[PDB]
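Visitor: My questions all concern the structure below.
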Amino acid sequence: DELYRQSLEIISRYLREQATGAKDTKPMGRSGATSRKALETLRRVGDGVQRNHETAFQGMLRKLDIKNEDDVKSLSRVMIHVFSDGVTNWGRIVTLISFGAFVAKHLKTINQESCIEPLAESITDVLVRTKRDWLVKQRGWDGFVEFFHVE
Amino acid sequence: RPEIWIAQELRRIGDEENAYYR
Ligand SMILES: [Zn+2]
Ligand SMILES: [Zn+2]
Ligand SMILES: [Zn+2]
Ligand SMILES: [Zn+2]
């Protein structure tokens, strides 16, 4: 399952980067070019969403009242619910990832030994498992990169 | 109820972001 592997990596690295504030220097490995452009696209638009919706995000983080790194059950139900209307687009996808990073940041403050892993896995699981065929049709992360490609 | 509100925000923001880049 390469789609899942690649997705978990891009999403995990971004969240970890956001939480620790430190970039990771490791070869992405497989389809590395796409993954890096994805991470780059993800930095640009991802940070933008958090900046531009700081007020809404702060409120959402507050109602989520996430207790620990493992308490991702509620967020999982939230994300599933977001797509429950049958609408699928990159805007929603990147917004969920951006909020994921926003949550990952808050987790650090309360304890610094928090793997962002459980959070990244919860997000990746929803996207790749419930939107499997939609992603494949979009050429996966190249579609992501392409959609958010600005001139 | 809180989770429904959270879903509403993410969806509103998601579609708004989608339109912008679209
Ligand atoms: Zn754990
Ligand atoms: Zn399939
Ligand atoms: Zn161009
Ligand atoms: Zn926006």
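Numbering of chain A is taken from Swiss-Prot, so the residues present carry the numbers 172-322, in order.
Using the three backbone atoms N, Cα and C, a Cβ is placed for every residue, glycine included.
Dumping what Swiss-Prot says about this protein:
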MUTAGEN   A:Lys194 to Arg  Reduced ubiquitination
MUTAGEN   A:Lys197 to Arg  Reduced ubiquitination
MUTAGEN   A:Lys208 to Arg  No effect on ubiquitination
MUTAGEN   A:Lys234 to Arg  No effect on ubiquitination
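Could you tell me the structural context for the features on the list?
Guide: For A:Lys194 (mutagenesis position), the same-chain residues lying six or more positions away in sequence with a CB closer than 8 A to its CB are A:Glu188.
Sequence-distant contacts of A:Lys197 (mutagenesis position), defined by Cβ-Cβ distance under 8 angstroms and a gap of at least six in the same chain, do not exist.
Long-range Cβ neighbours of A:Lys208 (mutagenesis position) (same chain, at least 6 residues apart, Cβ-Cβ under 8 Å): A:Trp312, A:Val316. In the three-state DSSP assignment, the secondary structure recorded for A:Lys208 (mutagenesis position) is helix.
Sequence-distant contacts (6 or more apart, same chain, Cβ under 8 Å) of A:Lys234 (mutagenesis position) do not exist in this structure.
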Visitor: In which DSSP state, out of helix, strand and coil, do we find A:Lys234 (mutagenesis position)?
Guide: helix
Visitor: Among the mutagenesis positions (A:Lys194, A:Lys197, A:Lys208, A:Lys234), which are close to chain B, meaning C-beta separation under 8 angstroms?
Guide: A:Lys234
